[PDB]
Each structure stands twice: as C-alpha cells, then as structure tokens.
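Asks: The structure under discussion is supplied below as structure tokens; questions concerning it will follow.
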Amino acid sequence: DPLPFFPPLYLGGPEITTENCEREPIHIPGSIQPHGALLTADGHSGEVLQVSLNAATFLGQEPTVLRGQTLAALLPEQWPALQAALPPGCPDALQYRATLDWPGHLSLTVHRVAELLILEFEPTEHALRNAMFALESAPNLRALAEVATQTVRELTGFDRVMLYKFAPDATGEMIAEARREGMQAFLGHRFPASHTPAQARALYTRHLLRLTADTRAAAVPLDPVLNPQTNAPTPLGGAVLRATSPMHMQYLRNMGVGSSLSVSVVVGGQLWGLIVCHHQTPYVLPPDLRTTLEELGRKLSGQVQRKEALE
Ligand SMILES: *C/C=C1/C(=C/c2[nH]c(/C=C3[NH+]=C(/C=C4\NC(=O)C(C=C)=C4C)C(C)=C\3CCC(=O)O)c(CCC(=O)O)c2C)NC(=O)[C@H]1C
C-alpha cells in the first residue's frame, strides 16, 4: 500500500528519485513505445480524440489528419464489431482483437476504459497443448518452476527467462532460470523491494503482462496528452504499448538488457511473483505469442496455488 501517486510530469508532478519510487504514476505516462501506434476514441461517437505522434508510420496518415475522424470512417469493418464487442461497463482488461490488412499486416487491440476506447496497432506476422500439459503435470513446485522457465524460453527465444518469487517483505529471489550460456546468472540472487515498487506490484495484479521492447527507444507522446472528455490523463495501465517508467528503463540498460517482458503470477489475489524475460538486444514479441504467454501465466498461477495448498 504505497504513498499516493504524484501527478504526472506534464501536470507538474515531481520527477522520481530513489526516495519516492512508489509514487510514480506509471499507468498515465501520456506516451507509448515506438514499435506500435495508439489512438483513443470516444466510446459512443467513435471520434478519434488522441493520436500517438508516430501514427503515420503505421497508419499512413498524419496525427492531425486522424484526429477528429471517426472510427466509422477510419475502420469501416471493425467499428461495428468493435461497437458490438465493447459497450460500457465491461472489465477494462477485456480485449477486442483483429488483424488489419494494410498495404503488410497490423494487429489491432482495443480495450475500453470508462467512456474511452484505447486502440493499439502493431505489426503482426499445437505447442500450447504441450506447454499446458507440462505445467499441469509438474508434481512439485521446483519442477513446476523449471518447466515454466524452460517452456517460456522455448516459446519466445528470450536470452534469459527467470521466475522471481516475492517474500512477505516484498524482496524477491530468482528461484528458477533458463538462459543462454553465458547470460549473467541471477539464479539464487536476491533483490530489494524497491526494484519492483508497490504501485507497480499493484498494477501487475490488474494487468498481467507488460514489456519494454527496446530499452533505449524514446517514448512517443500522445497528442493531445490529456483526454478531451475529462481534461485528465488517459489511463494506459491496460495498454501493452504504454511507455515504461524511465527509472526501470535505466535499470534494464544498466543490466545490459535491450528488451524486457514479464508476466504476473497471481495467487489468492496477491502478486506471488513474476516470469521475468530478458533479451540482450531489442526484441519485439508478436501479439499472438503475448496472448499465449498470458495463458501460460494463468495456468502457472493456478498450479502454484494448487501445489502450495497441498503443502
Ligand atoms: C525508484 C525506482 C526504481 C525502480 C522502479 C520500477 N521498477 C519497475 C518494473 C519492474 N522491475 C522489475 C525488477 C527486476 N527485473 C530483473 O531482472 C530483476 C532482478 C535481476 C529485478 C529485481 C521487473 C521485473 C519489472 C516489471 C517490468 C518488466 O517486466 O520489464 C517499475 C514499473 C515499470 C513499468 O511498468 O512501467 C518501476 C517504476 N526500479 C529500481 O531498482 C528503482 C531505481
């Protein structure tokens, strides 16, 4: 239970230091990672309200031209199924996904937060069964953690995949590791609570996967930065393209990590730990594979719950 959020920087909030890690409002950076584009739209009218400044890279129209258009005009085919898929009241973790054939393929991911639709666009291009069975069949916690890390590494090609388990003081230990020789080994290494601060842990119980595809890439602003509906920040906790905390970006660069991704392990509604993945170079995992990893995280969570109850 951290101290309350600071305002974000663009609303005059303080820049974060090691004295106040937990107060960074990481869910409302007003910016995205440059491997995709993000638009926000009115949930009733479909008016495009905010556009990431790099949108032309992915959509072929400048932000100023996109802004003010409706999703009916921009996405004729998707808008009705979108209108049908995401009416008011739904969980903000609920997703609509589609593939757009853009002259070559864009993955569209849409979620609703209150009266706003958040649209994420990024390039896209029988083994899940075997992964699920492997996790189900592990007869003890050690075996389960080994299978989880090995399976995730196999599926993703990440240089290093670890299982990070939280202690009651919110310090953590890496208790399983699958890696390329000789990525630095963190197996058995322990880390302070502040490295994964309490507002991050809280967010990670609500939105179960997040990533930084390129730890040296500059964030791309949303324009306008505030949602015109509310004159308030746009909630991006459920957007995988959300810019990552600069403090964490620096942590990763200092570790020689070019790309990072984690998946929550949730037991009894608490953050038990994280599947922590690193690559030394930048690395973008395809959207469909992210969905697979989320499924694997849920399965892992349920198996950890099961095996701990048996003890
Ligand atoms: C004062 C602020 C600091 C800071 C804040 C911070 N950290 C995160 C997110 C993560 N931290 C993680 C920690 C580890 N990754 C590893 O490989 C190890 C051990 C070797 C540790 C301990 C992880 C896994 C994450 C999740 C994100 C990811 O998977 O890449 C945040 C939130 C980031 C975000 O979602 O935007 C914040 C604010 N970290 C510090 O050490 C201090 C300086």
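Note that chain A carries Swiss-Prot numbering, so the residues on display, from first to last, are 4-106, 109-130, 138-323.
Including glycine, each Cβ sits where the backbone N, Cα and C put it.
Found this in Swiss-Prot, in case it helps:
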BINDING   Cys24  tetrapyrrole binding site
MUTAGEN   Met259 to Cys  Binds PCB (in vitro), but difference spectrum is altered
MUTAGEN   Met259 to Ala  Binds PCB (in vitro), but difference spectrum is altered
MUTAGEN   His260 to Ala  100-fold reduction of chromophore-binding activity
MUTAGEN   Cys289 to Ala  Binds PCB (in vitro), but has aberrant spectral properties
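Could you place the listed features in the three-dimensional structure?
Replies: For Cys24 (tetrapyrrole binding site), the Cβ neighbour count at a 10 Å cut-off comes to 20, with all displayed protein chains included.
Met259 (mutagenesis position) counts 18 other C-beta atoms within 10 Å of its own C-beta, drawing on all protein chains shown. When secondary structure is read from DSSP and collapsed to three states, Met259 (mutagenesis position) falls in the helix class.
Other Cβ atoms within 10 Å of the Cβ of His260 (mutagenesis position) number 20 in total over all chains.
Contacts of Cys289 (mutagenesis position) defined by a Cβ separation under 8 A and a same-chain sequence distance of 6+ are given as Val164, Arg165, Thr168, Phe170, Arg172, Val173, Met174, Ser272, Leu273, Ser274, in order along the sequence.
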Asks: What does the Cα distance in Å come to between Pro106 and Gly109, when 2 residues between them are unmodelled?
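Replies: The answer is 5 Å, taken between the two Cα atoms.
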Asks: Given a gap of 7 unmodelled residues from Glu130 to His138, what is the distance between their Cα atoms, rounded to a whole number of Å?
Replies: 18
Asks: Rounded to an integer, what is the Cα-Cα distance in Å between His260 (mutagenesis position) and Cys24 (tetrapyrrole binding site)?
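Replies: Each residue's Cα considered, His260 (mutagenesis position) and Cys24 (tetrapyrrole binding site) end up 10 Å apart.
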Asks: Measuring Cα to Cα, how far is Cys24 (tetrapyrrole binding site) from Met259 (mutagenesis position) in Å?
Replies: 8
